[PDB]
Amino acid sequence: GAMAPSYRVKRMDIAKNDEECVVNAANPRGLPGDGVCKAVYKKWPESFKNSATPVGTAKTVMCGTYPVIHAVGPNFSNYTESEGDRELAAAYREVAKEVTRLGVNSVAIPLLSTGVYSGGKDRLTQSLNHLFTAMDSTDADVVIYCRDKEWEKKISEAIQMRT
Ligand SMILES: [Cl-]
Ligand SMILES: [Cl-]
Ligand SMILES: [Cl-]
């Protein structure tokens, strides 16, 4: 475990993370994809061997000894708000199981279903709150990665609000 488990946020490419494992915002088919998924495919392509997994699940594949946790959030273009919200919560619960199983002291994690799976809606708060619900019972240091300057400020505010 971490000595004093924390949440932090950084605005940069998650492929450059300083943590013991990474969560990919994956598609269900284990394809290279776009956004975070394509950055992850370029950095850890070996981790895409048999990485296909259903919506609401996470599947870990090792790149050398470095664990890549493929977490499949729902595409809100296809899911109802109700069913999508359940699947997004479930994906983060499966991430927390994997992080615990792996014994890592830190994890890099993007906000699932906030990019091309958002169905055109701002889901920062929805996605971050499901992240916290899953990860609060873990003792890994969690580093959240984002790309937008306004999102960095809002995520940082949300973390600081609870401390
Ligand atoms: Cl960067
Ligand atoms: Cl997305
Ligand atoms: Cl972002």
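Along the chain as shown, the residues are counted starting at 1.
This deposition comes from X-ray crystallography, 1.3 Å.
Cβ coordinates come from backbone N, Cα and C, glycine included.
The number of other CB atoms found within 10 A of the CB of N27 (mutagenesis position), across every protein chain shown, is 21. DSSP classifies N27 (mutagenesis position) as coil under the three-state reduction. Residues annotated as ADP-D-ribose binding site in Swiss-Prot, with experimental evidence given as evidence: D13, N27, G35, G115, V116, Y117.
Experimental mutagenesis at this site is recorded by Swiss-Prot as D13 to A (Swiss-Prot position 1343), annotated: Partial loss of ADP-ribose 1'' phosphate phosphatase activity. Using a 10 Å radius centred on the Cβ of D13 (mutagenesis position) and all shown protein chains, the other Cβ atoms total 14.
For the mutagenesis of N27 to A (Swiss-Prot position 1357), Swiss-Prot gives this note: Partial loss of mono-ADP-ribosylhydrolase activity; complete loss of ADP-ribose 1'' phosphate phosphatase activity. The structure shown keeps the original residue.
According to Swiss-Prot, the mutagenesis experiment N27 to R or Y (Swiss-Prot position 1357) carries the following note: Almost complete loss of mono-ADP-ribosylhydrolase activity.
A mutagenesis experiment is reported in Swiss-Prot for this position, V36 to A (Swiss-Prot position 1366), and the note states: Partial loss of mono-ADP-ribosylhydrolase activity. Around the Cβ of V36 (mutagenesis position), the number of neighbouring Cβ atoms within 10 Å comes to 23.
Under mutagenesis, Swiss-Prot gives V36 to E or F (Swiss-Prot position 1366) with this note: Almost complete loss of mono-ADP-ribosylhydrolase activity. Secondary structure at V36 (mutagenesis position), taken from DSSP and collapsed to helix, strand or coil, is helix.
The 10 Å shell around the Cβ of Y117 (mutagenesis position) contains 23 further Cβ atoms across the protein chains shown. Under its mutagenesis entries, Swiss-Prot includes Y117 to V or W (Swiss-Prot position 1447) with the note: Almost complete loss of mono-ADP-ribosylhydrolase activity.
In Swiss-Prot, a mutagenesis experiment is listed as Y117 to A (Swiss-Prot position 1447), annotated with the note Partial loss of mono-ADP-ribosylhydrolase activity; complete loss of ADP-ribose 1'' phosphate phosphatase activity.
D13 (mutagenesis position) sits 8 Å from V36 (mutagenesis position), taking the Cα positions as reference.
Close to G115 (ADP-D-ribose binding site) in the fold, though at least 6 residues off in sequence, lie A25, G35, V36, each with a CB less than 8 Å from its CB. A distance of 10 Å separates the Cα atom of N27 (mutagenesis position) from that of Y117 (mutagenesis position).
With a cut-off of 6 Å between Cβ and the nearest atom of ligand 1, the recorded positions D13, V36, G115 reduce to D13. Checking the recorded positions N27, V36, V116 for a CB within less than 6 Å of any atom of ligand 2 leaves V116, listed in sequence order. The Cβ neighbour count for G35 (ADP-D-ribose binding site), using a 10 Å radius and every protein chain shown, is 14.
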